[PDB]
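Inspection log for the structure reproduced underneath, given as C-alpha cells.
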Amino acid sequence: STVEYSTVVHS
Amino acid sequence: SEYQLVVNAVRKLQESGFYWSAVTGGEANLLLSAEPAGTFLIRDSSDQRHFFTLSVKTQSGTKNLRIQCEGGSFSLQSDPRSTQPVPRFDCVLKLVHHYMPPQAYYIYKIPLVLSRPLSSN
C-alpha cells in the first residue's frame, strides 16, 4: 500500500 | 513536567481506544480500506522524529497526518499556508473533537473530517 502523508491547512 | 507531561500524554493517548499499537502505515490502509469516509485511527509513526500518526479514510482515500507532541500537547502537522496558528490540545479526545465538523479544515483542497474511530470486530 502506498502510504501518503498530508498536512492540515488551518484557515 | 518535562517528562511527566509527555509520558502522561502518551499514556492517555494509549488508553484512548483510538490508538492501534503494532499497526504500520500499510496495515492502516487495509484496516480503513472498507470503512466509510471519516473513519480514523491513531498509530505509531515509522518516522524518526514522530511518535504518532493519524490515519483517516477521506473522500479521496486514506490520508496520513503526523501528530506533533511539542511540550506534551498534541497537534496535527500544519501547512505553513495556514492563516491561523495551529490549534493544540492537552488530550487526544479534544484533538479528535476539533476535527469533527458537522455536515471545518482542509488538506492539499479536500476537507479533513473525522467522524468515527475504527472499532475492533
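Here Swiss-Prot sets the residue numbers for chain B, with the shown residues being 29-130, 154, 164-168, 173-185 in order.
Determined via X-ray crystallography, 2.0 Å.
Every residue, even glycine, has its Cβ placed from backbone N, Cα and C.
Recorded in Swiss-Prot as a mutagenesis result, B:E30 to R carries the remark: No effect on LIF-induced signal transduction suppression. In three-state terms derived from DSSP, B:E30 (mutagenesis position) belongs to neither a helical nor a strand segment and is classed as coil.
When other Cβ atoms within 10 Å of the Cβ of B:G45 (mutagenesis position) are tallied across all protein chains shown, the result is 14. Quoting Swiss-Prot on the mutagenesis of B:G45 to A: Abolishes binding to EPOR. No effect on binding to JAK2.
Listed in sequence order, B:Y47, B:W48, B:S49, B:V51, B:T52, B:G53, B:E55, B:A56, B:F80, B:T81, B:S83 are the same-chain residues at least 6 apart in sequence whose CB falls under 8 Å from the CB of B:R71 (mutagenesis position). The mutagenesis experiment B:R71 to K is recorded by Swiss-Prot, whose note states: Little effect on LIF-induced signal transduction suppression. Loss of EPO-induced signal transduction suppression. Abolishes binding to JAK2 and EPOR.
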Can you tell me how far the Cα of B:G45 (mutagenesis position) sits from the Cα of B:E30 (mutagenesis position), in Å? 25
Would you mind working out the Cα-to-Cα span from B:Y168 to B:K173? 4 residues missing in between, answer in Å, no decimals. 5
Looking only at Cβ atoms, how many others are within 10 Å of the one on B:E30 (mutagenesis position)? 7
